[PDB]
Amino acid sequence: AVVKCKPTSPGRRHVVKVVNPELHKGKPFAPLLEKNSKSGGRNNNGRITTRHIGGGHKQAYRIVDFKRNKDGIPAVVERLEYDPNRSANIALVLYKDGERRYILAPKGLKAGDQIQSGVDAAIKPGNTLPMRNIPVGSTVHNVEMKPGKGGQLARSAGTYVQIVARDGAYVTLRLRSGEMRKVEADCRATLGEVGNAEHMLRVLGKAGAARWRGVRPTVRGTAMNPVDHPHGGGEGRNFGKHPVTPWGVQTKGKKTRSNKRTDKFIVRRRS
Amino acid sequence: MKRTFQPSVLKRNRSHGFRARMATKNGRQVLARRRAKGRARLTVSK
RNA sequence: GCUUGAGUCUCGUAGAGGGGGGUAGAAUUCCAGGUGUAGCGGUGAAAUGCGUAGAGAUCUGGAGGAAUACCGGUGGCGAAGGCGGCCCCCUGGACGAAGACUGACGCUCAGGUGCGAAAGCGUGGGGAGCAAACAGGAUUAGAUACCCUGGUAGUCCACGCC
RNA sequence: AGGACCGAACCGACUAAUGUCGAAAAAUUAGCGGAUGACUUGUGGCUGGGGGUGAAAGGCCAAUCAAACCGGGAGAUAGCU
RNA sequence: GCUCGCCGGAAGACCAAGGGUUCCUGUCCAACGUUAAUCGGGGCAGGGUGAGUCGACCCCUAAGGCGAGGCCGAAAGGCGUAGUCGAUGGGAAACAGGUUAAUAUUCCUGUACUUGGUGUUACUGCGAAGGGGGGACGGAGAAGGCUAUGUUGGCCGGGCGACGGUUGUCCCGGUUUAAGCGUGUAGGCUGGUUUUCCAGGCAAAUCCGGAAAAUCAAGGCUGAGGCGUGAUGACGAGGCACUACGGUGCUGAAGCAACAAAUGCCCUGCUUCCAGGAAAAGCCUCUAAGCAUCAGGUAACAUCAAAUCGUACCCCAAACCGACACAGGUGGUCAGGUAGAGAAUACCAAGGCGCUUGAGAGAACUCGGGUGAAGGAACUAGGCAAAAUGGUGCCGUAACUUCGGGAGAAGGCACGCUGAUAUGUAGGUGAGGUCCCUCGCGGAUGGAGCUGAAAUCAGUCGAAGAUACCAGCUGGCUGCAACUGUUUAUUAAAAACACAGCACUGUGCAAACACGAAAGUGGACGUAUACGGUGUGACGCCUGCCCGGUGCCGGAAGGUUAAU
RNA sequence: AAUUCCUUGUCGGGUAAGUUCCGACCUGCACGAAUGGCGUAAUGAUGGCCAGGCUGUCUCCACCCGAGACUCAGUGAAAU
RNA sequence: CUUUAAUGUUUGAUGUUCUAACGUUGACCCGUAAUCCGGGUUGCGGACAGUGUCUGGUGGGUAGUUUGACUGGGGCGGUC
RNA sequence: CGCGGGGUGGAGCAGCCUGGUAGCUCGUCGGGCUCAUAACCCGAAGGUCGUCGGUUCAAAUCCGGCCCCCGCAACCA
């Protein structure tokens, strides 16, 4: 749930937390953990490729089951644990035979709800099944792009794709950006919509809030010198140029849709 | 103030060491010049 | 004490009363393709606009949001504002029937509390149609009006406020 | 609980005096700012010259930066002294 | 040597780093020391660094590096898999005392511990580059139980004291003791045990995990400190004995209690919140391919081995970094008494020092400061500098506001000492006695001793009771910026930048973008509630009109249109 | 006005006296709605102004305490 | 010569389908305990994609340079 | 000081460029419509083209002096 803090300290007067009481208050299942040493926005050659990335709090990487290859085996969700790497709540379920795994928790998922994957599951949120079994009009998430890839679509907080039609082999998914995508019916998809939908209201309130998250300050081009950015220069706030990126490419409305092989899958672009 | 040189022999041998030189091609050119010029103190050592 | 005030219980009645969760058909707009061809829309008249890049007309399919034709009536319900396509669940009020029970428990009611169309406001979605403001075209002595083509907010949904 | 308050160590460097061939190739003294945070610091690695890095001053990259140092073109050229 | 003066959370005592004999002794004085110098971190010669338990080496990982093949690139070379390196991290084991001119947890005395080889005896199935457990982990906050340590008292020893008093409530010094072993507490964590079964753990599994039951209620893991023991031992103040007169030899009483109490230990705890907090090995355990009169493993005992390297000295500085014996800079640990909230500060203990030019003079003038009649910013660019306010408890506190603040607003009152309430109260700790017991480090009860605020009343001293150091100037109006923060290291700290928020826009993931000739990576082991770029910069009320120029987006019928 | 050249614009307050400051008038040389506009509690080693307090800043400097300066002995530079 | 119908023939421009080039930063197995990579199965796309050569376009992201003289100092104006 | 543009019936603006011919709207006058005004409909008049001079077949126009108005510039220490 969403709650607003009391304006005691300057920088607390705008802080809004997304408090959730059902989050497990302990350490996760160790055998599904491995370090996630930060990159700092640096490549193999050490150069800084993506800027604004550095610092932040040290977090351990959890292992999430996106593929769901364990078929015909019931599972019982034990606790909705928190994950630092994503914006969605994860659920540590336990299979009927005795194996524990993490999966992205949907919206309507309480402690103890029975879920199972496979090609013959019942229509219930959390269940995974290939799209040629899902009813037309239903809504799913964690959609597997290529058969066996694992899952690429709708994986963040409150994210969900809508199955529109089934063109025989290909099934038409109206994506989250309002874009019509084509994908094969062989791919699996998990029913329901991803939980923790209050992420949109979680305002950071203060400057340091972005720092421990990993975000680094962004310096505008209007402040820099002409030698450091295409913009900048002048004796007192003089933009006067057509807005561009640090490398000359004109931003603010320039399409970079260049893959060309995936044009056969886009039915309607994001309008 | 802190004059620009606060030594630590480990980092010294990691940057100007014999093997730190011999490991690369450019380093091999250096010692070629150092031996040709006949300098006794080729690298930093003890 | 009593009972003709009031209230409660037993059996039923009619209903857009309210809240929550689903579904259906018509139409409009847009998109896609085919058929096919020079005007379409609009008005007192005309024009801006759309259209030979192939519209409108027409057939099939699909995506959508919103309102519920005929039934419908100075008909019905609730204290009022107000509320109607249908289905399920929860739930309120009023009235009739033949009796019993408690025995004036009552009527109103400053301050106070609650509910309270539309518009408007904050946060998050949605956005067909309609449509503040706005622009253009006319009318006009002038038209920042009435008329016409578009058209943002809003109108719709959830949680609060006024 | 707090980028909370007063205030040492620690870090920083606003005012003035002294200093300016200084004790010191930016320090001292008397007062200052932050001090549970975007804090500070040790050890060890990574990013390099039209490149690096930058809470962006054209600042910093070994007392040198609107383009570092070393060596080679090279005894560059100089209508100038 | 006797006084004086200074630091004393340092100017003290120890390490890492970094230097490299600067350490110690004898001797010498030209050169070095900003002066002299029989002195010295200077010259010469000699001596000194002793480890199974400290640290490195070694076993094992992080960032990251090198990299068989391999991919890729004119060549050089780049990246990277198996691996192998790489601590500032994790992993076995020692403490007290004595001794030297200089070294000692290293040598000696005493008492212990750990990892393995070999062999003997008694038993038993062992065995992986494979699995599981463990190792294994965040910030902050408060509490409880202790210790280091300190004070007092008792006791022991010495003194009874060069100007008045001091056999007494007097004075001074001392009152030290570990590792290990046993006991296994305060406290913390967790329901144990047995039988059956199973698509789980790349194969297997008796171990882990899960799913059904039975029986009983506790068992177990972990744990500072205390008490014994170590220890009729060492040490120990002061005497007794020889002086090369530096010190050595010998001897040696008391050695307990109470209270106060840490940021140290239990605590690598518990609670709470969020930004959700290494890896692998050693260790334990289960088995595979196999090997089974074996080999190995467990326990006990005997014996052997524990190698190589550093170890001196300095280490907030005359030895490191600054050309210097340079007012600067340098990470970690221990850190006492009184006053005090305190590691501030003042004066001292331990210990270490007076800074390597001095002696007179007491002019101008310069710097570091004190005081200053009357006036009180008239100074001046300007209250810059100085001055002044300054602590604690309580009283009292505006405009305005985002209802948190503003605020410690402003402005006031009492502050010493003595006695009394009380031969030191409320409170804290807490022995002896009494009782019980699932008998130990127990619980109730009990209250001596120890210890000690603060409030009130009364009396008294000075001009002044926060008397020193220490320790806010306050308020009114208003511009800019929200606020903390960052920046021109070495003239600019700000109104500049950052900032959460908001918007636009690009990107459907082999994503955009970016480094890169390429491969490959970052983005992200994330995926539209996400990521990149641009702009403005909390919040409140809002954010108007224009598509001519330019850029950008969409659609292509026509004209023009390169190569071919 | 961080913007107004002209200009010390005009009026009012503040002062014995106000080219700066505060509140208005609009004659906006040449403000203006994300190169954001207008306000805004709190904050600021920030800009300007005012009052109180307190003082050697000053009217007008006087005395005194120390480190140099001066003299003697030793060592012994520098820019030019 | 023009309008033109059928056949043969010649190539160009599109549409649809297929699998063998190729892609495969999809799944599985082996080399091999290895998420690089190679080979082999299978699925999905598909003569696209991508690369090379020639070529038109955009292009201060980037590089090498130009940016006159006279002038009662230069600039501006004027002139040559 | 200099450079560019402009001065057209009563007013605001075309036309000049590349010379012979002056147009648009409002306003004005007269009539009509209405009871009267406006608006509206019909008809018509009105321009030394700032001033002077030169050049030309011909000057609103080309060139030059002058007056007025508008804009820029009037800068570097």
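Using the numbering of Swiss-Prot, the residues shown for chain A are 2-272, in order.
How was it done? The header gives electron microscopy, 3.6 Å.
Each Cβ is built from the backbone N, Cα and C atoms, and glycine gets one as well.
Feature list (source: Swiss-Prot):
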MUTAGEN   A:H230 to Q  Loss of peptidyltransferase activity in reconstituted ribosomes. No change in rRNA binding or assembly into ribosomes
DSSP three-state assignment (helix, strand or coil) for A:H230 (mutagenesis position): coil
Surrounding CB atoms that lie within 10 Å of the CB of A:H230 (mutagenesis position), all protein chains: 18
